[PDB]
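Peer 1: A single structure is presented below for examination.
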Amino acid sequence: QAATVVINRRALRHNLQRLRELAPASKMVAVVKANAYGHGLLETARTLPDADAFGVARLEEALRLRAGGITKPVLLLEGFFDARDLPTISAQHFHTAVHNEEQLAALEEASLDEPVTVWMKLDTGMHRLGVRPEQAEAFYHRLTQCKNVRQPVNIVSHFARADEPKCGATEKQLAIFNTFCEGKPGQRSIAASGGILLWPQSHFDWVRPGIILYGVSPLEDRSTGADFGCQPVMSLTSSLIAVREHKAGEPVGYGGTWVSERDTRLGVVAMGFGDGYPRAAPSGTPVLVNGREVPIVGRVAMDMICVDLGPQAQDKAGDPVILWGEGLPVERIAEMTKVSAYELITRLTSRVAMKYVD
Amino acid sequence: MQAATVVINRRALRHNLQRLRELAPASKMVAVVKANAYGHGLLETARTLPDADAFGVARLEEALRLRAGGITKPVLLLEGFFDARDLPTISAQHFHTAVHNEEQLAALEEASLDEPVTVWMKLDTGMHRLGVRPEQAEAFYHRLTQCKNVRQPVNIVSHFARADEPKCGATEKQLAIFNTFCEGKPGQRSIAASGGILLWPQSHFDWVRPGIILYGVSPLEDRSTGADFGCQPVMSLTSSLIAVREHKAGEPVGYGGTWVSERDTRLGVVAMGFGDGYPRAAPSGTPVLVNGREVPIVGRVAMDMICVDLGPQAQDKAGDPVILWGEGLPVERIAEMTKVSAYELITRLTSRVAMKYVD
Ligand SMILES: *Cc1c(COP(=O)(O)O)cnc(C)c1O
Ligand SMILES: *Cc1c(COP(=O)(O)O)cnc(C)c1O
């Protein structure tokens with residue numbers, strides 16, 4: 001009963017449906033990269049057979065989905081990293097982003113038994129992956145002439161600042177996208193969680209929900225998944241392993257970073273940065289013990305967190321702890337720790353047990 | 001082109017255990033391999049180190065994973081056991097257990113085990129995390145000496161809170177409490193982890209417990225490195241470039257457009273992000289090696305990708321090797337630049353990274 005991630009399948013199902021309601025003329029790429037944002041790659045795909053496609057960061061992730069029996073299209077959002085992977089991508093029926101000359105040249109040169117669906121990736125201001133506007137027309141035209149590309153060619157981009165509604169970058173990216181796509185056949189996709197929730201004019205043909213599919217807000221404005229009618233999917237849980245007396249004036253943890261002002265009782269939780277809980281968490285960060293809120297005291301260690309229960313607290317070794325979950329949104333922990341909700345949910349280690357419910 | 005990969009140098013690990021033996025040549029070694037061996041691989045790290053006298057783990061589950069992989073060496077449960085029903089298993093697996101609370105002691109008192117168990121009584125000397133407080137320790141100790149389920153002698157363990165701070169008199173106060181309690185008791189004594197081993201030779205006693213320094217990473221926050229102490233870095237975190245792209249002066253990069261280029265340049269995109277374990281806290285200017293040479297992170301680290309500034313006519317290509325930390329770039333340098341503990345950097349990696357073992 002130590003560090004466990006409990007994944008609520010009913011919440012997942014709900015969220016995909018709730019997102020369809022917000023984007024009712026758009027198909028869904030369920031984004032499941034990085035072990036489905038910490039929720040389990042294969043189990044998340046298995047929970048969502050109504051998704052129109054799954055979205056992954058890397059070919060290895062797509063192959064893992066196929067290995068576990070997943071048959072729906074998988075979009076390689078970064079494309080492919082070696083020309084020698086094209087026969088697999090063709091045979092496996094993965095759709096691929098194409099963002100550079102190397103990938104384009106490989107598609108021109110290869111002999112494949114079946115052509116492949118492509119999403120040409122346009123750099124519209126993020127400046128990470130993608131073909132730049134001034135190179136994009138010639139690039140696109142070569143893609144349309146490739147016998148190894150199943151026509152028409154689709155067009156994809158991604159917003160850098162969709163979470164800042166009051167700033168002009170999204171509208172700039174959008175106008176670049178729209179200028180490029182004019183008169184072209186091919187499906188259009190630019191919106192992920194932020195686009196879906198705040199930019200209805202960015203929905204087009206396909207949207208790609210990631211963090212909000214897991215019932216977690218993409219914004220850092222205090223909002224939670226529930227503010228958009230999405231239900232939190234993950235709870236990170238554990239157990240007390242000690243309840244101990246502690247006297248006034250006595251420090252706790254490494255570096256003696258917290259000192260009690262009174263006599264009290266401390267709880268020790270079987271959870272640490274070796275499980276994925278941020279070492280950054282300050283004293284005062286909320287944890288739930290038997291469902292009431294108590295503060296972290298002293299530094300988070302690799303395997304343990306101390307909490308302040310109070311001097312006659314009746315909590316005991318064995319009792320349930322919620323790091324985030326029912327009553328304690330991950331976005332609250334994000335705000336209190338200054339750690340992005342994205343990183344909190346995703347950057348867990350393999351030590352955490354995975355449990356699925358409903 | 002290789003994706004997010006941890007490369008674990010077995011030769012370095014073996015070197016480190018022997019180095020640590022040279023620094024504390026009268027003490028036995030508990031190799032501390034909790035949290036997937038500080039990111040290096042629980043079972044493979046233990047397989048690399050047959051010379052260790054024991055292996056230390058945080059939780060029973062980790063000890064059972066060692067036995068399941070065929071490690072037969074003594075394993076110490078540093079936090080003891082969380083359920084009384086664990087005792088038969090602990091007994092029959094020959095796991096050594098810390099004991100630090102009443103629940104554990106009463107469980108030992110009313111079990112009837114096939115074989116008695118080796119116990120290390122955990123004393124709170126001032127960390128105030130686990131252990132028995134001094135005013136309860138004599139009575140608690142006596143009860144262990146009278147328990148038929150405990151092999152005699154009862155051994156004695158504690159742990160330093162601030163051993164990385166020599167100008168602090170905290171460590172000395174811990175040692176005075178520890179020595180007072182151990183006076184005239186027959187068991188083995190163990191207080192020192194990496195910081196105690198390196199800086200406090202009067203803390204070595206019968207058994208020392210290297211964690212971080214075993215992996216060639218310094219336990220201190222003063223920009224010292226494992227090599228400061230003659231230890232060799234074990235882990236390299238590596239990847240490859242997936243794109244090299246033109247970029248213009250006045251142009252932003254990444255989410256929030258937090259870095260803006262002052263020149264026309266080329267950027268590199270690495271197959272590495274916080275989805276692999278690389279910290280999202282890394283600021284612009286954090287170093288990475290591309291083809292052996294240092295280049296800076298530009299813009300925020302993403303879940304799967306990191307952007308670096310290569311230069312206006314750089315010849316780096318998609319596919320080229322990238323070192324996040326490793327040869328020519330110690331994890332402690334990343335720790336300094338990101339303001340993250342080196343403990344966290346090496347340990348808080350996800351299952352996405354491949355594990356490769358060399359030498
Ligand atoms: C990660 C990602 C998404 C999903 O992002 P969220 O903000 O988590 O919804 C969509 N598109 C691309 C290209 C991505 O890399
Ligand atoms: C974590 C731990 C160690 C190892 O600590 P380092 O600072 O990594 O050497 C040793 N003993 C105990 C009880 C521990 O919890």
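Please read every residue number as a count from 1 along the shown chain.
This deposition comes from X-ray crystallography, 1.9 Å.
Cβ coordinates are placed from backbone N, Cα and C, and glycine is handled just like the others.
As annotated in Swiss-Prot:
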{"type": "ACT_SITE", "residues": "B:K34", "note": "active site, proton acceptor"}
{"type": "BINDING", "residues": "B:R129, B:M303", "note": "substrate binding site"}
{"type": "MUTAGEN", "residues": "B:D164 to K", "note": "Reduces catalytic activity. Slightly reduces affinity for D-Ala and L-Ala"}
{"type": "MUTAGEN", "residues": "B:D164 to A", "note": "Slightly reduces affinity for D-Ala and L-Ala"}
{"type": "MUTAGEN", "residues": "B:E165 to A", "note": "Slightly reduces affinity for D-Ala and L-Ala"}
{"type": "MUTAGEN", "residues": "B:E165 to K", "note": "Reduces catalytic activity. Slightly reduces affinity for D-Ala and L-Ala"}
{"type": "MUTAGEN", "residues": "B:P219 to A", "note": "No effect on catalytic activity. No effect on affinity for D-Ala and L-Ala"}
{"type": "MUTAGEN", "residues": "B:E221 to A, K or P", "note": "Slightly increases catalytic activity. Slightly increases affinity for D-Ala and L-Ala"}
{"type": "ACT_SITE", "residues": "B:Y255", "note": "active site, proton acceptor"}
Peer 1: With every protein chain in view, what's the tally of Cβ atoms within 10 Å of the Cβ of B:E221 (mutagenesis position), excluding that atom itself?
Peer 2: 14
Peer 1: Using Cβ atoms only, which of the recorded positions B:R129, B:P219, B:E221, B:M303 are under 8 Å from chain A?
Peer 2: B:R129, B:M303
Peer 1: Expressed to the nearest Å, what is the distance separating B:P219 (mutagenesis position) and B:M303 (substrate binding site) at their Cα atoms?
Peer 2: 28
Peer 1: Would you kindly give the Cα-Cα distance separating B:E221 (mutagenesis position) and B:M303 (substrate binding site), rounded to the nearest Å?
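Peer 2: Answer for this pair: 27 Å between alpha carbons.
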Peer 1: Sorry to bug you, but what's the C-alpha spacing from B:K34 (active site, proton acceptor) to B:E165 (mutagenesis position), rounded to the closest Å?
Peer 2: 24
Peer 1: Which one is it, among the recorded positions B:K34, B:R129, B:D164, that lies nearest to B:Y255 (active site, proton acceptor) by Cα separation?
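Peer 2: Closest recorded candidate to B:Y255 (active site, proton acceptor) by Cα: B:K34.
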Peer 1: Could you list, ordered by sequence, which of these recorded positions: B:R129, B:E221, B:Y255, B:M303, have a Cβ under 6 Å from ligand 2?
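Peer 2: So the answer is none.
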Peer 1: Listing them in sequence order, which of the recorded positions B:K34, B:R129, B:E221 have their Cα within 10 Å of that of B:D164 (mutagenesis position)?
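Peer 2: The recorded positions close to B:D164 (mutagenesis position) (Cα within 10 Å), listed in sequence order, are B:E221.
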Peer 1: Taking only the Cα atoms, work out how far B:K34 (active site, proton acceptor) lies from B:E221 (mutagenesis position), in Å, as a whole number.
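Peer 2: The Cα atom of B:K34 (active site, proton acceptor) is 21 Å away from the Cα atom of B:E221 (mutagenesis position).
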Peer 1: Roughly how many Å separate the Cα of B:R129 (substrate binding site) from that of B:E221 (mutagenesis position), to the nearest whole number?
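Peer 2: Answer for this pair: 21 Å between alpha carbons.
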Peer 1: Using DSSP and collapsing to three states, where does B:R129 (substrate binding site) fall: helix, strand or coil?
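Peer 2: Reduced to three states, the DSSP call for B:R129 (substrate binding site) is coil.
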Peer 1: Within 10 Å of the Cβ of B:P219 (mutagenesis position), how many other Cβ atoms can you find? Include all protein chains, please.
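Peer 2: Taking all protein chains shown, B:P219 (mutagenesis position) has 23 Cβ neighbours within 10 Å.
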